[PDB]
Amino acid sequence: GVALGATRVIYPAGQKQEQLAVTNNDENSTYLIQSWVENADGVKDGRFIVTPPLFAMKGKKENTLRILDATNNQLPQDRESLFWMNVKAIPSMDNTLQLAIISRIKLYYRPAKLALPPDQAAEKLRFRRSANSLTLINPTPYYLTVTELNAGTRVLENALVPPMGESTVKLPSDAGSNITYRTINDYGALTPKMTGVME
Amino acid sequence: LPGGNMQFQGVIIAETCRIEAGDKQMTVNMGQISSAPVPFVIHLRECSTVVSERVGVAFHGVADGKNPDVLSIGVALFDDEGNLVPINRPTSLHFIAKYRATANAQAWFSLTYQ
Amino acid sequence: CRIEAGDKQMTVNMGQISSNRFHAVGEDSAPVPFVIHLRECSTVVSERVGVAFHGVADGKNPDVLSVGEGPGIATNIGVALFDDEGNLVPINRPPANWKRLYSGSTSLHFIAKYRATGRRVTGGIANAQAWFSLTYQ
Amino acid sequence: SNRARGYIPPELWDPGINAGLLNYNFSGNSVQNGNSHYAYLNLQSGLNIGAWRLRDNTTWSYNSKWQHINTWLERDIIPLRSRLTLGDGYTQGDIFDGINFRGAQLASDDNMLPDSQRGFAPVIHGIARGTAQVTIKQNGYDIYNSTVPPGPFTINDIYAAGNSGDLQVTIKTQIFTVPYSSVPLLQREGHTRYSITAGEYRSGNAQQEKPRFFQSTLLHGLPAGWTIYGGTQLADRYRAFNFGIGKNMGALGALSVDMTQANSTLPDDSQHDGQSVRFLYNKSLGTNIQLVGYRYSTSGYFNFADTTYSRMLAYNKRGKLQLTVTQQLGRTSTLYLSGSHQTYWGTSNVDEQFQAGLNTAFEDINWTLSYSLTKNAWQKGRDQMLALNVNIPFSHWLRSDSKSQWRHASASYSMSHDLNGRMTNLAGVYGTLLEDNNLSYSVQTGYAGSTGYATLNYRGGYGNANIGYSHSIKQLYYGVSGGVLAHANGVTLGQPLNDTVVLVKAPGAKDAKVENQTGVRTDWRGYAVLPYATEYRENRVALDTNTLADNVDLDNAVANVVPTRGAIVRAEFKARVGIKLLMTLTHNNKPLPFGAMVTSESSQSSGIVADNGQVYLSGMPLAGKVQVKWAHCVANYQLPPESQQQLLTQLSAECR
C-alpha cells in the first residue's frame, strides 16, 4: 500500500525545502503516516523537519512531505553528509497483533561546489587487499555504495564507504585475485560493471 | 519537405517497493490464549527485482520485562526455517506467530533500502 | 505551406516518471502534448497533409524511439508518439493519418508517452531525438 | 467476471462545469524587401453547459476580414460509448475517403474503453485442469502472470504489443504458442466500431457542389482472428458499397482484403460502374519489418468527392503500390526504404516516390543520412536529394551537473545536396535559457546566399509569445497565443488550451508552479489552467511546494481527476495562510496521548498530537487557543513579532 517515490533523496545546499512523494493504492484502508529524520548513527535529530510529521489518509491517495533544514549551514561544505529518513505507516484500526511498516532511506546533503562529478566518482574508488580483508578507500568527497562485490567466483557483503574515509570487509583466502564491483547513482540505478583497480 | 529536429528530455527514478500483507488491515488474528502457529505472509510488489532484493529486514517493538527477545505471556515470531527472530536487531515472506508463556501487541517491520 | 521557424527546433520535457508505473510491457506513462504550426498555407495545391516521424527504432520494438546506450541511461524504455485521436502511429513509416488544411493557420497536436519494452524498468536519463516530415496530397 | 487492467468504472467521469472558453492566436508577419504586414488572427470560442460542448472557429485576416470557419456541438453518449457531433465535422476515413461535412455524426469512441483493451490482441481460451497460474512469454518477457482457478478461463486484456512475435502460454502444463500479427484494420473479437454519418457535404474546393449523403461503416470481430468490415456511402447520384475481411495468418503475417463497388454519376450525366480491390500485408522479422499495400481500381471507379463537382481532373488512377522495408543493424542503426508507385488509365505516367534513409545514434551524437527520389512524368524529371543531419548536445563536452546555463543547449548541422544544383549547409544552436526552461532560442546560420533564422520563443504563465527574425529579404514573425477561461468564480488567463482542461483553484496562494509542466504558474488570484489533460483516465495534478509561498501550506498538494472529453474539470486545493508552528504541548507536566486531535478555533485547521506532544499547525495567528480532544483541553499561545519572518516557529505550550 504505502510507497515512497524515491529510494534516496538528494538535498542541495541552500535549498529551502525538498519534496518527497508518498502514495497508497488501496481504496478500503486508512493509514496514519508518521515521519522523522535520523542521523547517520540512528539518533533522532532536530536538524531536519518533516511536514506533516504525522497525518492520516484514506483510499487511493498520494501526498507530498516537505523536508525543511534548520541546520543553519553547520554541516561541512567540503563533502556530502548522510542522514536516515524514516517513514512509518500506522494502519488506522477500528486477540489481534498490529503491524506497522517503517521504510528507511538515505538522504544525501550535497554542497553546492564539488570538485568531482557524481557519476565520475564511481570509478575513482581504490582497493587494498590484506591477509583476510578488503579495504575500500574513497578519494572523492561523494558517498559511495558498493554492490555486487565479486572476489573471484563469489560475492561479498555490501559496504558503505564514507567520503575521505576507509571501509573494511571480509575476504576469503580462496577468493580470486580479480575484484569487481558496482555502484548506485543518484537515480537508484546500478552502474555498468567496472573492473577493480589496485593501488 | 523536411521539417526539423525534435528533442525529448526525461529522467526515470527508482522508488520504494510497495509493501503489504496477505491479511488485510496489517492485523494478525492470534486468537484467544489458553504455542499456536498463526502464519502470515508479507508481500513486496510494484518494484524491480534488484531493488526488492537489496533490502534489509528488521523487527522492532516493546521488549518484555522478563524476556527482551519476546515482544510484549508474549508473542514470538519464526521464519520459514523455524529459527527464532529476535527483536530490535540490525518477495513474499511467511512468518509464524506463536504464544510463549512468560492481549494486544504492536510490532514495527522495518525495511532499510541500500 | 511553410512551417513556423520556432517549431523546427523544439524540446519536449516529460518530467520524472516512477518506475513501478510500468508493471509489464505496453503500459504508458503520463502523456505530454506538443503542437506544430503551419502558416500561410494554400489549399489550392493540396488540402490534406500527413506527418512522418523518422528516428532510431528500439532493438526490442520497432514501434517506439530509442534512448541510447551507456552509463546512467534508462533501459527497456522508449518514447511513443500518438496522434490527437489516440491511435498509435508507427515511426519511420509514411504517414497513415491525414488532416485537413484551412487557409491561413493550421495547428497539429500530438502526444508523447513512455512505453515499456522490457519486463523490468531501470532508472536513468531517457533522452531521445527524432524529426518530422510533411507529406502533402 | 474479471475486468480489464487499469479499468475506470463509468461513474467517476466528470461532466465538468458550466463555463466559457476562448482561445486567441494572433500572428503577424512583417516582410521587408517591402514593409508588408500580414495578420492571421484566430479565435476559438467554446461553451460547456451540462455535458454538451459547443465550439466555434473564426479567423480574422489582414494585409497591408472575418471568416466563420467552423461551428459544431458535441455530446458523449456513455451507454453507447460513442459521441454525437451535432454540427460541422468530417468522417474518419478509415474505410472510405475522409470528407468534410455538416450534419449528424454518431461515432463510436475507442478512448472510452480501457487502455488494455485497445489495438489488436487475440483472446486466450483454455480449460485449466486444477488450480494453476498462466504466464504469457514474448521475447523473453512475462507479459502477464496471475493465478487462475480450475476450469475454463478467458483472457481478453492482453496489451497491444504490435508486431512483436508469438505468445507462449506457459501454464503451471500445456506449453503452446499463439501467433500474433496485426494491421490497422484488425480488431479484437467482440470489439465493434461504427461511424454513422448523415448530412450535407462540404469541401474546400469552390467548384464542388453541396449534396446530401449518408455514410455508415461497421467493423466487427469474430473468433479465430477474423475481422469483417463493411460500409456504405449512399448519395443522391453516387452509390458506393465496400466489403472486406482481415485475418492474422501468424507466421505468414497479417492480411487485409477489401473490395468496393461504386456507381457514379459524373457531371457529364453519364453513369459509370467501377471496382477497387485493396490488399494490405504486414510481416515482422535480425528483424526485417515488411509492409506491402496495393490498391487496384478498374476504370470508371471514382470516389464520392469526384461526383460533387460543378455541372457541365481528367486522368483517373489505376493502381497504387506501397512498399516499406525496415532493417535494424545492431542495436543502434536503423535503415529504411519506402517506395510509392502510381499508375493511371490511358497513359504511361508514373508518380514514383522513393525515400531511403539510415539513422544512427551514438552516446550523444545522432546522425542520419537520407536520399529522396521523386519521379513525375508531368515535370519530365527525377528530383534527387541527399540530406545529412547531425545533432550534438553540449553535454558531451560540458561537465556533468554543470552550473552553467549552456548545459541545456544543443547543436544541429544539416547538409543538403541536390547533386545537380545548389548545395546548402546550415548550422544552428537551440536550447532553453529561462529558469523553468520557458525560453527557447533557435539561432541558426547557413549558406545556400546567407540565411540567418533566430527565434526566441517564450512560454509564460499568461500566454505564449514568439519573436523570430529571418535574414536572407528581412522577415519578422511575431506571435501571441493564449486562452481565457470564464468559470463561475471569475475569469483567468493562461496558455492555449487543447481539448480537456483542468482549472486548479488555490485561493490565497499565488505564483505556484505546477509539477511536470512548462512553467505554468498560478496567477495573483491563485487560479491556473492546465493546457491539456488525458481523456477518460486518471491524471495527477500537483503543486510545487518549493514554489509555494513561505506563508502558505497545502493539506493535499496532489490530486487526481478523470475528465470527460471537452470538459473543464475544476480541482480545488485548500491553501492555509499563516505561520507554520510545531508546538510542544504538555498536559499536567506530561506529553499528550498519541493520536489525540487538535482543532483550531481562530482559524480552520486540524492536526495530530503525535509523539512527545509535537503538533504541527499551519495558518495560525499571533495569538489564540485551540481545542485538544483525546478529555478536552484548551491552550492559549502568544507569538513574537518575528514569528512571521521565521519560517517555522517552535514554542512550548501548556494545557489546561
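Numbers in chain A track Swiss-Prot; the residues on display, in order, are 37-130, 137-241.
Backbone N, Cα and C atoms are what each Cβ position is placed from, and that goes for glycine too.
The Cβ of A:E54 (variant position) has 19 other Cβ atoms within 10 Å, all protein chains considered. Here Swiss-Prot describes A:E54 to V as a natural variant; the accompanying note says: In strain: Clinical isolate 149 and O2:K1:H+ / MT78.
DSSP assigns A:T210 (variant position) to a strand. Counting Cβ atoms from all protein chains shown, A:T210 (variant position) has 13 others lying within 10 Å of its own Cβ. According to Swiss-Prot, the natural variant A:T210 to A carries this note: In strain: Clinical isolate 149 and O2:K1:H+ / MT78.
Separating the Cα atoms of A:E54 (variant position) and A:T210 (variant position) is a whole-number distance of 33 Å. Missing residues between A:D130 and A:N137: 6. Distance between their CA atoms: 14 Å.
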